[PDB]
Amino acid sequence: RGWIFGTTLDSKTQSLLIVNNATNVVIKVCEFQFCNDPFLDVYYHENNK
Amino acid sequence: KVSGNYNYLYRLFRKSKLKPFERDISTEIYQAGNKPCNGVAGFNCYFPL
Ligand SMILES: *[C@@H]1O[C@H](CO)[C@@H](O)[C@H](O)[C@H]1NC(C)=O
Ligand SMILES: *[C@@H]1O[C@H](CO)[C@@H](O)[C@H](O)[C@H]1NC(C)=O
């Protein structure tokens, strides 16, 4: 769903976040300090859910 | 301004030239000289702005 580009993804040089929703897309030329929030799944196996 | 205009800045020291139509805004320290300074902002390491 998402392609990210930039320089080290730190809040000292601006970067990008291009993501693809079901029927949308948003692009931000921003200076994100951090985005590492996978929201880890306890049931990551795709067999059940 | 009767005293001074500390509103508009500019860059004096950069590692290399910039490509046409490029914007580079950053607040860092320039590694002048042979001393690998790590944010001293003092002798032989000047603020580029
Ligand atoms: C994210 O995708 C859903 C899927 O329908 C959409 O409704 C929603 O507007 C999208 N979010 C943004 C910010 O576009
Ligand atoms: C699989 O997931 C469902 C709900 O998503 C849950 O009720 C069930 O206990 C899980 N395990 C099995 C073996 O069905």
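Chain B uses Swiss-Prot numbers throughout; the residues present, in order, are 444-492.
Method on record in the header is electron microscopy, 3.6 Å.
A Cβ is built for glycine as well, from the same backbone N, Cα and C atoms used for every other residue.
Feature annotations, courtesy of Swiss-Prot:
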MUTAGEN   B:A475 to V  Increased resistance to neutralizing antibodies
MUTAGEN   B:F490 to L  Increased resistance to neutralizing antibodies and human covalescent sera neutralization
VARIANT   B:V445 to P  In strain: Omicron/XBB.1.5, Omicron/EG.5.1
VARIANT   B:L452 to R  In strain: Delta/B.1.617.2, Epsilon/B.1.427/B.1.429, Kappa/B.1.617.1, Lambda/C.37, 19B/501Y, Omicron/BA.4, Omicron/BA.5, Omicron/BQ.1.1; Contributes to cellular immunity evasion and increases infectivity
VARIANT   B:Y453 to F  In strain: B.1.1.298
VARIANT   B:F456 to L  In strain: Omicron/EG.5.1
VARIANT   B:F486 to V  In strain: Omicron/BA.4, Omicron/BA.5, Omicron/BQ.1.1
VARIANT   B:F486 to P  In strain: Omicron/XBB.1.5, Omicron/EG.5.1
State the Cα to Cα distance, in Å, between B:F490 (mutagenesis position) and B:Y453 (variant position), rounded to an integer. 11
Round to the nearest Å and give the CA-to-CA distance linking B:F486 (variant position) with B:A475 (mutagenesis position). 9
Quick check on the recorded positions: of B:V445, B:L452, B:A475, whose CB has the lowest count of neighbouring CB atoms inside 10 Å? B:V445
State the Cα to Cα distance, in Å, between B:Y453 (variant position) and B:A475 (mutagenesis position), rounded to an integer. 18
Across every protein chain in view, the count of C-beta atoms other than its own within 10 A of the C-beta of B:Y453 (variant position) is 6
Ranking the recorded positions B:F456, B:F486, B:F490 by other Cβ atoms within 10 Å, which is at the bottom? B:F486
Provide the list of variant positions among B:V445, B:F456, B:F486 whose C-beta sits under 8 Å from chain A at the C-beta level, in sequence order; use 'none' for an empty result. none
Just to be sure I understand: of B:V445, B:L452, B:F456, which variant positions have a C-alpha no more than 10 angstroms from the C-alpha of B:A475 (mutagenesis position)? B:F456
Between B:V445 (variant position) and B:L452 (variant position): CA-CA distance (Å): 18
Could you round the CA separation between B:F456 (variant position) and B:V445 (variant position) to a whole angstrom and send it over? 29
